[PDB]
Number of protein chains: 6
Amino acid sequence: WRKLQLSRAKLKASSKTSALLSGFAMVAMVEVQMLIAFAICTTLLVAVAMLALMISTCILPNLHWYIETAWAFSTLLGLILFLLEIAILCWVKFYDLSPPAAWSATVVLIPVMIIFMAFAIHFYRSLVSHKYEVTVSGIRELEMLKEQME
Amino acid sequence: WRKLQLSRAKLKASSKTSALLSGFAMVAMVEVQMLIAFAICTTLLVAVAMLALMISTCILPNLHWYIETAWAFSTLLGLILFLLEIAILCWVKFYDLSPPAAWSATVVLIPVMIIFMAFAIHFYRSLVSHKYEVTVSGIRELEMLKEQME
Amino acid sequence: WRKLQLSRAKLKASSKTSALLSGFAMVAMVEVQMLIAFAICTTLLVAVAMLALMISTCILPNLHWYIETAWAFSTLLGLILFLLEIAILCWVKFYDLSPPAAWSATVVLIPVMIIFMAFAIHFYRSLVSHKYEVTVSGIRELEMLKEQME
Amino acid sequence: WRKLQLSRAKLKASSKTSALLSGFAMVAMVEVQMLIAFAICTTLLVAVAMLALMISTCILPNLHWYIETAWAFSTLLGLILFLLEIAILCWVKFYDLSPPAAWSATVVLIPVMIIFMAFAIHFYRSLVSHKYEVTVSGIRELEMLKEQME
Amino acid sequence: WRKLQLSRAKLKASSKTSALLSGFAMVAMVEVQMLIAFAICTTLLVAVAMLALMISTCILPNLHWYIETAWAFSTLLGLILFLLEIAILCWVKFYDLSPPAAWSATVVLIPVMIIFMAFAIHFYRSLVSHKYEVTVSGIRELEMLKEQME
Amino acid sequence: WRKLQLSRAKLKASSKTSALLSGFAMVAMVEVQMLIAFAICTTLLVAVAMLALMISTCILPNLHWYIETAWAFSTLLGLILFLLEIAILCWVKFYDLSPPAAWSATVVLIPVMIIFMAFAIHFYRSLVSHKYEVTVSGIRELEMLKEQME
């Protein structure tokens, strides 16, 4: 039961989060009109969303942890992209007459981008340790019962 | 009971997903203003949505698997279109002064587009294997009872 | 009980579907600025929605099948209009510098428009047949009881 | 109990319906920039909404039918205004280069506007008749109990 | 229990109502570009919302009537501002070439603005009377029990 | 149980509040096009949101008070930023031809900004006192039981 809920929380969370961001990016992209990177970041980011969306289409009809990875990865990947795209936008909006102000965007981006990925590693690190922590405590308890059994 | 839920999940999911994307595409289309393809992709994509919408209008009043196909097909079909349309937009925004950057959009599109359709086949393949697999598991037991029966 | 639910499903479904589409059409209409038809399609489409909206206002306070027709008709009518309006938009956005690409919009429109209305007839046809089908099967059963009754 | 629900359905329905329409009208108004009427219709329509909004703020804390009238009136009044404003918009967006097409907007407006108000009268008429229809049937039943009482 | 609900109804109601209006005002403000007043009204109105938002952040963690005042005041205060800002917008959109039409906006504003604040006083007035009305009826009943007690 | 709810209320509240504000800021930023500060405020504000978003991604899978701080801090921090950004916008829209009207924005900003942060301290101050207030009342009750125990 806990398995389905985990996925469902992932199902709707991704769809709504992904669709609104892609639409906002598309609307802002047509308004203003590094140079080449802009076209790629936008198109690719959208795809990350599309797949997660379909995941929602196929999940209900139907290993559980495997598909789980697809969502956490795709969704988390996008977050980096959204902030990634905005950094470029400032470069696009200012890059013309405002280049001076534009630099502050990409430069300030590095401090936050690192913390975001770095924090993800720390949270994940503590988690793995627990997987091993439970494995040790679990076998120890089984020996206590097996020893008194004799 | 499970039959109605499957459709309902399809009923609302399609409507909301379809209406927002079509509106965003229409808004961005009027802002910027391959050449001919742009007009077609937009208009057609909308239709895919419209039908699915009506499906919601007729389903509640009222074979179940048949209609089911219409939704999975129409919805999945649209996803390819949305990402399909954005690729063209970059070409519409850059195609003028930025043609160089525009190419990265359609090119990068191929890698993701293939994986999307390809993954769909794999998921479907595993599903079919089970449908038949079960058919074998069910009858097998029946023969067991039959032999012991007599 | 089933009667109220059928209407309620119609009550909210129409309001949300109608209001968002009219607003999107109004926003895109002011951005770009067959010629005369454009003004009519937009204004009329909105009205179809407005009435359905009020239907929601008057229904709760308060023959059931009669009002039911108004919703199914108005809502379905709009779907044709939305796709109808977009076809014109392509003709409006392109009609200036892109007239060549514009034709593909209206032409491609015919294939989908027909299928939409045509499919509606088929679904409705099967429904009517069943209504009669049940009417015959029902009376036949009552005669079986009435005959053995003697 | 039925009394509170009727109002609540009115409470949220008005707020959401009113706020989104006013914002859309304000956004489109600044984009394009009968002549004088435009400014009035927009500002006034908003007010109709604002009051209804506050009605929601004061209702929860705290004759019931009296306040009820304020909502039905304000909300219904707005619907006429929204379609009213769009008619003017076409006159504003086309009034420049497209004056010819503009006329089709106001003219086509008359057919729907009449039906909207006319239909409201019919629905209300049937309602009043029932109120009296029940008053007659009710007293009749009481006399049946009073007569057999003797 | 009734205390928490009253606040919660206030918690979400304010956040959604405030955030959407501020964003719409900001979007329309950048599109057009009394003169000085415009900048102030917009910035200040936003603040009124921000505080109410935080109120939602601090309320859940944790006198009840005191905080209650902050919401009713801030929210109601904003309503006047929104209609206030729109009156200025008409003056901003028309103030250039359309000054004549602009006047109708601010002038027509006075009639509705007064009724809004005036009606608020009346509703509040009747409320204060009841508070006292209950205080009198309550003590009277307690004496009835205390008298027969002897 | 109360622990999970507190976080959940924080989970969705932050995501919706953060995503809409960042999109509105991005849309308005591209429309108009202190000078350098504008680029930074926008980019940084977004980051504050992104992290909070991920917090929602990692919380469900899995000390409680620690993570709690991250949300209250990030969310509250943003509020100051949103109003902060708008102050700059007025300076961006007016800063060109309207510099005079622009000053009223930043100046008026100080009065509200202080109250916002100042009020936060007061609410927090009363809270801390209670933490100590309970600590004293609690130990006192335990002694009452321990004393009569002898």
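Residue numbering for chain C follows Swiss-Prot; the residues present correspond to positions 148-180, 191-219, 240-327, in that order.
Recorded method is X-ray crystallography, 6.7 Å.
The backbone N, Cα and C atoms fix where each Cβ goes, and this holds for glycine too.
Feature list (source: Swiss-Prot):
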type    : residues        : note
MUTAGEN : C:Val174 to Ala : Constitutively permeable to Ca(2+) ions in the absence of Stim
MUTAGEN : C:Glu178 to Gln : Impairs store-operated Ca(2+) influx
MUTAGEN : C:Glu245 to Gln : Decreases store-operated Ca(2+) influx
MUTAGEN : C:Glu262 to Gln : Impairs store-operated Ca(2+) influx
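Structure coloured by features recorded in Swiss-Prot.
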residue: C:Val174; record: mutagenesis position; Cβ within 10 Å: 17
residue: C:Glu178; record: mutagenesis position; Cβ within 10 Å: 18
residue: C:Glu245; record: mutagenesis position; Cβ within 10 Å: 15
residue: C:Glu262; record: mutagenesis position; Cβ within 10 Å: 23
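Between the CA atoms of C:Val174 (mutagenesis position) and C:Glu262 (mutagenesis position) there is a gap of 13 Å. Where the chain is interrupted between C:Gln180 and C:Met191, 10 residues are left out of the deposited model, and the two C-alpha atoms stand 15 angstrom apart. The two recorded residues C:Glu262 (mutagenesis position) and C:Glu178 (mutagenesis position) have their Cα atoms spaced 15 Å from each other. Secondary structure at C:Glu178 (mutagenesis position), as computed by DSSP, is helix. Contacting chain F by the Cβ rule (under 8 Å between Cβ atoms), the mutagenesis positions C:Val174, C:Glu178, C:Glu262 reduce to an empty set.
Reported as a whole number, the C-alpha separation between C:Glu245 (mutagenesis position) and C:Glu178 (mutagenesis position) equals 37 Å. Straight-line distance between the Cα atoms of C:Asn219 and C:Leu240 is 11 Å, even though 20 residues between them have no modelled coordinates. By a Cβ separation below 8 angstroms, chain B lies close to these of the mutagenesis positions C:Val174, C:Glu178, C:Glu245, C:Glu262: C:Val174, C:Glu178.
Of C:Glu178, C:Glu245, C:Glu262, listed as mutagenesis positions, those near chain D by the criterion of a Cβ under 8 Å from one of its Cβ atoms are C:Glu178.
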